[PDB]
Amino acid sequence: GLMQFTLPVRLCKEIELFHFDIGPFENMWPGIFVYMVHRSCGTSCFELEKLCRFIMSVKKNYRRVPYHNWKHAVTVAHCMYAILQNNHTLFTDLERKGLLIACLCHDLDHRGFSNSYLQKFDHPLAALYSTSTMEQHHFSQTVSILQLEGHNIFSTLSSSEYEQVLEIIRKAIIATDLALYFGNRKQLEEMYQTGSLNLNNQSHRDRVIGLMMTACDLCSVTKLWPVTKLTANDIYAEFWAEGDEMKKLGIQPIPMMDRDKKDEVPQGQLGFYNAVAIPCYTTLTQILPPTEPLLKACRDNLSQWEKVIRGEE
Ligand SMILES: Cn1cc(-c2ccccc2)nc1/C=C/c1nc2c(cnn2C)c(=O)[nH]1
Ligand SMILES: [Mg+2]
Ligand SMILES: [Zn+2]
């Protein structure tokens, strides 16, 4: 186990900063993810032979959709990595493992369509799992992959270590359901401001890890303007597709998903940052101050949307 990964000096340096873009080179991403595993957890956390086969089974099962794809998976994994490196005493050796594996599997086998659209299309998955449909699907594929002859990266763990980490990953993936985020933050809000929040409380840790997971998923809004602007495209490319399929079911889609209502995007982005991203990072920073760069960035991008509305870009 004396193999390290190293990265070109520029990547080596930039990868530690929250706003790091993993670049257009698909071939390097798995290096970048192992790289984060080693520096974030240690060199013998996982057997390499096995991690390299688990990372590639994962890639294979993420489809070619505009946003909900392999680059997403990895972008989200780096952001949890960033979070963990800047808070390196608040997380256990099990939670540092699981959470990065969670982030890479958090959207396995996404089709590009929302839990809304499965249920109205009457997809089979919406029969097998009433709520958090996709997310429960994604956790299912994570464990599918894990039981493939050769792929069990957690092999070496004790019974309770292993049983615990699958329960960290399960709650982590399910907390990426943006439905479930609104309630979860407002609780962490009360708890923090009444000062009853306790990190030795397992039920509280969970809520917090959930907030981390939502902060990592939305991390497109914490990048430098041009990354965030170009990611927005890939996002609306999926929304409008799902909109086209709603129309085909005889259903008029919410303006967000209607491609005939492009013009009204600058406005709808505003609502989101105000209604979701700014609250999200605001709380996360009040709980974990070394994650301020995410809130500072997010506010910068809000400001840049403000400027798109005023015909200034
Ligand atoms: C709430 N919302 C409303 C609209 C919207 C409404 C009318 C016309 C055009 C757009 N656009 C959004 C934002 C969408 C969104 N942006 C996101 C997400 C992740 N990254 N970003 C920027 C996400 O999950 N949702
Ligand atoms: Mg998801
Ligand atoms: Zn995601």
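We number chain A the same way Swiss-Prot does; the residues here are 724-1036, in that order.
Note: Cβ is positioned from N, Cα and C throughout, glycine not excepted.
The annotation active site, proton donor is assigned in Swiss-Prot to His791 on the grounds of similarity to another entry. Within its own chain, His791 (active site, proton donor) has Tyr785, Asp830, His833, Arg834, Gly835, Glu961 as residues 6 or more apart in sequence whose C-beta sits under 8 angstroms from its own.
For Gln992 (3',5'-cyclic GMP binding site), other Cβ atoms within 10 Å of its Cβ number 23. In the three-state DSSP scheme, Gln992 (3',5'-cyclic GMP binding site) is classed as helix. Swiss-Prot lists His791, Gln992 with the feature 3',5'-cyclic GMP binding site, giving experimental evidence as the kind of evidence.
Taken from Swiss-Prot, the feature divalent metal cation 1 binding site applies to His795, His829, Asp830, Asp940, supported by experimental evidence. All chains included, 24 other C-beta atoms sit within 10 angstroms of the C-beta of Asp830 (mutagenesis position).
DSSP assigns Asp830 (mutagenesis position) to coil, not to a helix or a strand. Under the heading of mutagenesis, Swiss-Prot lists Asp830 to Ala and annotates it as follows: Loss of activity and of zinc binding.
For the mutagenesis of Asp830 to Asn, Swiss-Prot gives this note: Reduces activity 1000-fold. The structure shown keeps the original residue.
What Swiss-Prot records for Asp830 is divalent metal cation 2 binding site.
Annotated pair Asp940 (divalent metal cation 1 binding site) and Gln992 (3',5'-cyclic GMP binding site), C-alpha to C-alpha distance, rounded: 16 Å.
Closeness to ligand 2 is met by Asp830, these being the recorded positions among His791, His795, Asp830, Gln992 whose Cβ falls under 6 Å from the molecule.
Summary of the divalent metal cation 1 site environment: with the site residues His795, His829, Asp830, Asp940 set aside, the chain residues having Cβ atoms within 8 Å of the Cβ mean position are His791, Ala796, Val799, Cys826, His833, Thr899, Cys939. Long-range Cβ contacts of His795 (divalent metal cation 1 binding site) within its own chain (separation 6+, distance under 8 Å): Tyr785, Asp830. DSSP classifies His795 (divalent metal cation 1 binding site) as helix under the three-state reduction.
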